[PDB]
Each structure stands twice: as structure tokens, then as C-alpha cells.
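Peer 1: One structure is given below, represented as C-alpha cells, and several questions about it will come after.
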Amino acid sequence: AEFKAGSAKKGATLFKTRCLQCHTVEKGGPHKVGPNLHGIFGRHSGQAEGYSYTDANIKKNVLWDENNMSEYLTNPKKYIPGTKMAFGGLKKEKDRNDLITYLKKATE
Ligand code: HEC
Ligand code: NA
């Protein structure tokens, strides 16, 4: 994937309607179904403390960045076979861009 900066505000609404049910983003926000995502960019997958990950997510051992995030969110289970993240994917490129733009800022 090739991330391009988009709308953080549209990204916030996307995140809040599609991800918030399972994830928080703020520093010190709780793990829910999925892990809190603060600091996710520039951290390896499966390394948020206090969250019980699948072996598949840990073994993937991907250094999260803007580009591999876009790929992941397109089809999570395709990028990380075995993941328990039950999200079909964001198929529109503009949506992933908007979401990732938000995500970069919100996870600081
Ligand atoms: C539950 C119904 C979820 C929804 C909706 C979304 N996510 Fe998720 N995500 C969920 C789980 C259970 C997990 C852990 C998967 C595992 O196999 O252990 C995840 C994982 C992620 C990750 C990776 C986190 C890491 O520390 O490596 C990211 C980056 C992530 N999820 C982001 C994300 C976004 C942006 C969502 C909506 C667009 C989203 N998730 C939805 C559970 C669920
Ligand atoms: Na709860």
C-alpha cells in the first residue's frame, strides 16, 4: 500500500463507528476486545503489554507504519492469517487514508 494524507476528522468518525467497539486510542485507554492502540506506529505487532494476543499476531512481528497499516486494514485476516480481529476490512483507499491520518495523530 501507498498511504497518502487525508482527513483526520473523517478518520475520527470512521474510527469511532468501525473500531471503537473493540479499541481505544488514548494513552492509558483500556484494552477491550482488541488492544489499546496508543504508540502503535513504530512498535512491533503483538507487543502492547497486558493484552492476550494470538500467536499469529505475535509471530507476524511487523513494525507498524502507515503503509503496512493500510494493507492490514484492507483485509486483516489476509495480512495476518489466524488473527482473532473479526473485522472484514476497509475496502476504499480514501477511507483507509482518512482513518490512518486520524490514527497517526490520536495514538500520538
Ligand atoms: C472487534 C470486533 C474488533 C474490531 C471491530 C476491530 N478490531 Fe482491531 N483488533 C481486534 C483484536 C481482537 C485484535 C487482536 C488480534 C490478534 O490476533 O491478537 C486487533 C488487532 C488490531 C491491531 C494490531 C494491534 C497490535 O498491537 O499489533 C490493530 C492495529 C487494529 N486492530 C486496528 C483496528 C482498526 C484501525 C479498526 C477499525 C478500523 C479495528 N482494529 C477494528 C479486534 C477488533
Ligand atoms: Na466492558
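We're sticking with Swiss-Prot numbering for chain A, so the shown stretch reads 2-109, in order.
Using N, Cα and C of the backbone, Cβ positions are placed for all residues, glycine too.
Okay, so Swiss-Prot annotates it like this:
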BINDING   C20, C23, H24, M86  heme c binding site
MUTAGEN   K78 to R  Loss of methylation by CTM1
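What's the neighbourhood like for these features in this structure?
Peer 2: In sequence order, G35, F88, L100 make up the list of same-chain residues 6 or more apart from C20 (heme c binding site) whose Cβ falls under 8 Å from its Cβ.
In this structure, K78 (mutagenesis position) is part of a helix by DSSP.
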Peer 1: So which recorded positions out of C20, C23, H24, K78 are up against ligand 1, CB under 6 A?
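Peer 2: Listed by sequence, the hits are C20, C23, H24.
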Peer 1: For heme c, what surrounds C20, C23, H24, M86 with a Cβ no more than 8 Å from their Cβ centroid?
Peer 2: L21, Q22, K33, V34, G35, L38, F88
Peer 1: Between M86 (heme c binding site) and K78 (mutagenesis position), what is the CA-CA distance rounded to a whole number of Å?
Peer 2: 8
Peer 1: Would you pick out, from the binding-site residues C23, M86, the residue whose Cβ has the largest number of other Cβ atoms within 10 Å?
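Peer 2: Counting every other Cβ within 10 Å of each candidate, the maximum falls on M86.
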